[PDB]
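Asks: Pasting a structure here, questions to come.
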Amino acid sequence: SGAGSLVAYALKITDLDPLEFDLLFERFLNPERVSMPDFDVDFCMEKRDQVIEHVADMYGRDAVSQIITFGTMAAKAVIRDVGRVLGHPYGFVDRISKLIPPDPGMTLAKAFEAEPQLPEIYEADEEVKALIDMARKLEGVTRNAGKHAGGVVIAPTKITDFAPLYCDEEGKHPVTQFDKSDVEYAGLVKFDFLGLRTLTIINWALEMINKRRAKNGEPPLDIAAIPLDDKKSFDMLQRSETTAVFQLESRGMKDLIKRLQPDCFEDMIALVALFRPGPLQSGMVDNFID
Amino acid sequence: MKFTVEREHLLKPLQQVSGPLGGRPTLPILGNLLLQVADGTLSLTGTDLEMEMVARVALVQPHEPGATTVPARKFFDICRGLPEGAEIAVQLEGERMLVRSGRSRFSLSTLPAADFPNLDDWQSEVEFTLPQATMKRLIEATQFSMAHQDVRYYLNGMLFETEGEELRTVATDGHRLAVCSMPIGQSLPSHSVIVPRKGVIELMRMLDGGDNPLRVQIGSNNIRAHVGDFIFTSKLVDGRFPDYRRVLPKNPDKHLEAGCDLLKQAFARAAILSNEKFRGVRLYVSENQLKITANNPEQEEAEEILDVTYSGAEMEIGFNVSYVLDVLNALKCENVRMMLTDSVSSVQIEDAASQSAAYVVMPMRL
Amino acid sequence: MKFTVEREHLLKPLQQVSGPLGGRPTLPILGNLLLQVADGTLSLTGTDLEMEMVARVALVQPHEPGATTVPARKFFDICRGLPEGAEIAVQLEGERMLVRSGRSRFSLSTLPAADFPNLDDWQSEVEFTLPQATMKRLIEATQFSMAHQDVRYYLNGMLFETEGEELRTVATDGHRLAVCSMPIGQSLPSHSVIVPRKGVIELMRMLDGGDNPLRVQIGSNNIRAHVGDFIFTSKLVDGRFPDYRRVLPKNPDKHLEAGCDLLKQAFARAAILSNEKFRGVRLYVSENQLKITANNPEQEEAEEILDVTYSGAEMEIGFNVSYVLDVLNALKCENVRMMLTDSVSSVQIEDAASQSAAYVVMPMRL
Amino acid sequence: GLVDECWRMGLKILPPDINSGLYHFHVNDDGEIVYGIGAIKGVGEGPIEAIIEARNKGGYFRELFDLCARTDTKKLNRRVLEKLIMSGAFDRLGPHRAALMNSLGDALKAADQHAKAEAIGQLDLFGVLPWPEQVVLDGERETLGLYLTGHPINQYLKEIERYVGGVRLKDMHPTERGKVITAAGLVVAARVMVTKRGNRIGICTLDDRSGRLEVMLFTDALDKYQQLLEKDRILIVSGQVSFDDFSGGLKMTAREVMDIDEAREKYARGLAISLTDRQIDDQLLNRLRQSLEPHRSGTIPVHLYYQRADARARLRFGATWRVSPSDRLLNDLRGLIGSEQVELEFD
Amino acid sequence: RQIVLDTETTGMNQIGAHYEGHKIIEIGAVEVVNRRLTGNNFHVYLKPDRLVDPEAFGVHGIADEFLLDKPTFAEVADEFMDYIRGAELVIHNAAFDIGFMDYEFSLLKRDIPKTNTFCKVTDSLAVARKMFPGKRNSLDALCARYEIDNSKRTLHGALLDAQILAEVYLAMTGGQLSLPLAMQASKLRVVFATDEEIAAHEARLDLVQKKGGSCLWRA
Amino acid sequence: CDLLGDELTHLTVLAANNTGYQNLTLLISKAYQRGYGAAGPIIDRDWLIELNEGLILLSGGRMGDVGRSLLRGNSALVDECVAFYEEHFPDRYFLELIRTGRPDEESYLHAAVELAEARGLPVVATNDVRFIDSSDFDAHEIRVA
DNA sequence: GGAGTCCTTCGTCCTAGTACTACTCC
DNA sequence: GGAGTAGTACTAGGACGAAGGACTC
């Protein structure tokens, strides 16, 4: 919630005038609360190598570490793992696992309640029974080294002064052996790897737009320098043509925007907060529109 | 249908004609033999659509005509494995061929003759006969220089070029060429035709280089060869052959002869310390002497010095040694003559004592 | 380090020492030789890291001690390649080995002798010599029954067992078994050792069967074999050889005797039409007759009737035909006597003239 | 999805081109947009760069062989090259894509010889002296479905076929074995050995956008049924289907097979053609007649729809010739689409 | 001498006695001697004594009116008994078939004891289950496994499955046997914690106890 | 270690205090920094010279340096191995003794107990536990697989 | 709660080794 | 005709890339 800081804006940490839009710093740093308020600023993964470089120049490559995340053994994975060890080809097992809904927290007990075909194939198939009975014994167990970073840590000395590392076969891509919650409770501040392809897109599209410079001598385009009330923008939005428009790609969300016809910037700030199960099923969306 | 024949008459034909037939072809009746009894004759067929080999054998004991096609490999192994002198009695009954011989009794699965691809009749255009021994020479001296699996599909084979009363062969892969020609003593038309690699392998195979006359009839796109009661027929491929008159070296000024086995044993030895993949060696030649040097990454060296007949200037040139080793092995002669021009140009190579044969392999840039 | 030897003193040693070289010497110096020059003796080593092969050539010409390690295959081919009576000169020039013959010159890379791996010294425990002849028969008679790749890695080798005047060798799959016993002419204390199959192959190859006696020593963890001046030493895979005395049939009461060649010819022919996986042939014995038959799912069938000396009851029995053909090929003899129990027991087979070798294959249930 | 969005917006959208394409979708002056190379599905990033790199150092690619020589197989694999043709990147040079597919292997083999020729320095003897995303989608359906004008099987269109792939098959008729016909949009045929028979092995591709399937544990006839099975770039076959407990598909035995060509016979299945109003006359007695004349077989009635301004009348040719079924492919060759109707005779 | 049987029935009772209320409709058995099919098959049809089960009907098509003129188990009791007596009985799920068999035998009221008292009762499914543990060992499973045609076989019903089970049985009891083979107190040091270590211990336990409210060392 | 050549042995190292903790942290980092194969990163025996303070070590048992050397019956190699711990870890080296019913454990144990009395060095037994109950063993076997 | 970063696993293609069978030499 | 050497065929292992289930805030 760092956009509530005008200092972040002043420093070019953030991109928004918080006093223009009533954005609040005390969500992000509250002085009347005593626990570290992890500021967690994130950036584009594409350019990790360039940032590792800067932060090594800054502190020392050995004083810098990536933070590991961990793979457990959840519903679809445990079915897959046991199935292969029991000597089925992938086809057999996938015809079972595709019946399990995608759901984040899935367990075998939850799977049995959501899907009636699970009980059925369990009782009708020896192999499936043996498999799930064993998947039940191992549900949620670890399997491997966490995949890369979730965030990057900054120590004042060697990171190994505080945590163990994992590194690859070339001793590269070092990661802290404690995970995100654990590593920070052991005292070191972390910096997460923002997940977007949108800035990569902007970047490349700007290169291509700004080449239309010499084609007719046009100044380079500064996305920060655009007017914030643009009618073309609001015209196209009122026309509901917002697939491929960042954040607003959902069919449902397009349905909502069509009925709502959002016509000012404030409304555009509101859209993600409006587009939720609570607001819609408490009449607030209808009230707002009306 | 019913026949009786002597293992001994049947066995070498069986071997020669089964030879090239794939254990498992892509069209599996191609692993069966077509058997036909008509007149006093058993006709045997193995083909691959490109070539066809036919054997005929006269039926001495009571018989009845008909057609069928039997699994080639297993049947040949059965026939080969039979006891000495075995006279086997065979008869078609329904969809099985039953083989009796003494107290051995068989009933083999059978595929219909009707399903078998009957190869194409064509019109003969030019024909000739010659000693088996000339043919065998022609082929042996030359066949190892053909390509294997060249994309210029017309090099997978050998062009026969006929002019006046002479027949000539050349075989090549575009990196080495060998020419061998023999007088045939018959006025022919003028025709060139390239017959396939596998056809020539098998024709050489069956050349019982004895007395037997060999008579050949050529078409525009097919070839026919009769030796005795073996008949070979192949389709041809069309392709515009390269001109051997541009390949024959322009003016070889320097001439060099040497005794073949000594030359060959020396090349075989220098070859050991050449790059294993490219077989590259360097030749240094000087007044009455030859020095070949090579190298490998292991930092080993080979050097051979030998006395050679050479009049001419010193010269430096590199080759792929496989290419020269292969000619030295095939050339079963006493002395050789090499006709080179220079380091950058084609060379003619020949038996110092015969003139039937001539070879050009190109030098290398390393 | 310098020595000079004649090609013909080097050639048979070199060939023999180069046998163990093969399996993917990852540690590159395994593709090379160990040379120690001392006295008028150059010693050779050829090794796969588990076994070792030693050769001497006498040095008649001038010599000087020293050691290095030259590339074995390349060096062997060069020597084999040279003409008979060609003069080979060795002389170490710092970090190259120079090999000269008169006017030809070759240079080898050098890795230090000191890097060549050394196997531990051990001492002898039981000792014997025997005629080459006896060793020849022993191996030849049983090699076919070696396991190929077994999880029971101890079966990948041959048990040599001594006691009194009897050595008996055995090699097996877990399916079939071949046994041979020979007189050695000296009372020998009991020992049991399994030499790995590649080992026995190499040992087989060094036997020309000739006049030099073979002298073998067996230690706690190794074996050493001297014939004249060449010495092979291998490790043993340690123990728990299962009791072959237990598998032997317990007085087979029925005897079946027949001409080895005839019988073998018929089985080779019948084998062609049996099962891919199981090699299945079905056998009927009846009053003085043997009927061999072979089946496959496509109704292809080989069938033989044969006149067989046999007293006993009618019974039928199937087996893996490849394994029984293997024994008939190793049985280089006039008459075989086959000694049975029933359709579902292993059968013991011998030469009808010697009990010295015994062969027992299990039945298949086809 | 994105393209359909572009199109609706007023966005188009050139097809790929080896010569013009960059990594990313690029703006030539007029062409707002042309395919980026990375856009192609199967092609790796390394191969895309390789292509472009070769094109940079050399000129723009002249021909197939020119391409092969500049860029080795290491960079652009066979599989890579297959998708490139199917995308239509090569269309410029190799007007016929069918021709280009066939020419790949030889050029590939050729190129390996070219690599070898380079490395050895070695001298040689002399030598050797319209739309974007609508063609590509069309190709996919040839390989994964095509079923234009219904199917040659008009008398029994999907009525027999079913073409939903695994997803439809699961809920099938219960029986000893389902009756099912599969056709394959891709086939490669290999038969194994062990020196005493061996049942196997068939390779089909199975639709809808499912995957591919084996057959499967049989072939019956023995080798005559094996050859019917063959046919690459072509196959229809009829088999028994059950839900196999063992996975990698369901089980198929071939009880019967008929070819596409046989289905195209459209027995009692046959031919009608739709042409534009303006046809010459000579077309009636010349090109139209000649297409039919050399390919005759399987008494198929010819039906003719002459679209008149006034009405639709049916003139039955029945001059003599009954067309062979191979004619669809030949006819589709130029400018004319036909439709495969229920044959008049059967009803 | 090996005797193969496959019995098609008027369905089963799913609860209690699987034979109660049911009778035999068709007997299809093949004789197998030295792993070869003699062709001396026992194939009879019987009296239903009840309705053919809807399940059984869909399996291979059998109507009650077809099995009406056909003889009962009593007419072929001795005939079938002598055909299998003193031989190997290979069955699928022996508890099921044997249960039906003995059931019919007791219905004859000839005091007939269970078949297992005068015959070797062997289930082939149990053998397959021992060979392939936890795998589907059904007839069609094994059919596909051993490369067999069950589609172009004219025999519909019992004799079909019997023939197939014979080929499966041969496949399992192939190929080849295995070779019978397999086959004081003293001192020693106790290291007593030093005073430094004891102090660290005390302090470490203090932390556990002060923060957690317990100490088992000390509980 | 240099004593066994290529052969990797299994080892327990405990850090007894915060000096140990930091040494253990640096030891682990150094294994990863060296690089590795499918087996994972490995430590050299001699890294325990520098990385030493505050650590208490277990011999490895049958699967260790000393156990494996004992089973070979190379008395010189065994003596070289223990000698290292006597030099760099006085009062801080304990010989592991194990009864889990696995091959050669009793023969090793008998010989290790004789060595332990002959050297006057201290021993500890553990159960090298990987699971809660004995019936969990089969499932853990499959987890590893 | 959504989206992206994460690797691993599955499938396909290429390379290397090993055995068998044919061809050439004794 | 048989034995040795070479070539062909088959099988295993490793690499590369596209697909999928998962754990990050």
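Just so it is clear, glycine is given a Cβ too, placed from its N, Cα and C backbone atoms.
Take a look at what Swiss-Prot says about it:
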- B:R24 to A: Mild defect in DNA replication, impaired loading of clamp on DNA, polymerase speed is wild-type. More severe replication defect and very poor clamp loading; when associated with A-149 (MUTAGEN)
- B:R24, B:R73, B:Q149, B:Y153, B:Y154: DNA binding site (BINDING)
- B:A133 to T: Reduction of synthesis of beta*, probably due to mutation of its promoter (MUTAGEN)
- B:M135 to L: 3-fold reduction of synthesis of beta*, probably due to loss of its start codon (MUTAGEN)
- B:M146 to L: No effect on synthesis of beta* (MUTAGEN)
- B:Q149 to A: Mild defect in DNA replication, impaired loading of clamp on DNA, polymerase speed is wild-type. More severe replication defect and very poor clamp loading; when associated with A-24 (MUTAGEN)
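Walk me through where these features lie, including what they touch and how far apart they are.
Replies: Counting only residues at least six positions away in the same chain, the Cβ atoms of B:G31 sit under 8 Å from the Cβ of B:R24 (mutagenesis position).
Taking Cβ-Cβ distances under 8 Å and a sequence gap of 6 or more within the same chain, the neighbours of B:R73 (DNA binding site) are B:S18, B:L21, B:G23, B:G31. In the three-state DSSP scheme, B:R73 (DNA binding site) is classed as helix.
The Cβ of B:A133 (mutagenesis position) lies under 8 Å from the Cβ of B:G209, each of these being in the same chain and 6 or more residues away along the sequence.
Annotation for B:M135 (mutagenesis position): same-chain Cβ neighbours under 8 Å, separated by at least 6 residues, are B:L207, B:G209, B:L214. Look at B:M135 (mutagenesis position): DSSP puts it in a helix.
Other C-beta atoms found within 10 angstroms of the C-beta of B:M146 (mutagenesis position) number 20, with every protein chain shown included.
Under the DSSP three-state reduction, B:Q149 (mutagenesis position) is assigned to coil, being neither helix nor strand. Counting every protein chain shown, the Cβ of B:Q149 (mutagenesis position) has 11 other Cβ atoms within 10 Å.
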Asks: If you measure B:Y154 (DNA binding site) to B:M146 (mutagenesis position) at Cα, how many Å is it?
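Replies: Checking the Cα atoms of B:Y154 (DNA binding site) and B:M146 (mutagenesis position) gives a distance of 11 Å.
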Asks: Quick one: of the mutagenesis positions B:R24, B:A133, B:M135, which have a CB under 8 A from chain E's CB atoms?
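Replies: The answer is none, since no candidate qualifies.
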Asks: Using Cβ atoms only, which residues of the same chain lie under 8 Å from B:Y153 (DNA binding site) while being at least 6 residues apart in sequence?
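Replies: The answer is B:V237, B:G239.
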Asks: For B:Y154 (DNA binding site), list the number of other Cβ atoms lying within 10 Å of its Cβ atom.
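Replies: Step by step: centre on the Cβ of B:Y154 (DNA binding site), count other Cβ atoms within 10 Å, giving 17.
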Asks: Against chain D, with Cβ pairs under 8 Å, which of the recorded positions B:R24, B:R73, B:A133, B:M146, B:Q149, B:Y154 show up? Give them in sequence order, please.
Replies: B:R24, B:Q149
Asks: Using only the Cα atoms of B:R24, B:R73, B:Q149, B:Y153, B:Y154, which the record gives as binding DNA, return the largest interatomic distance in Å, rounded to a whole number.
Replies: 31
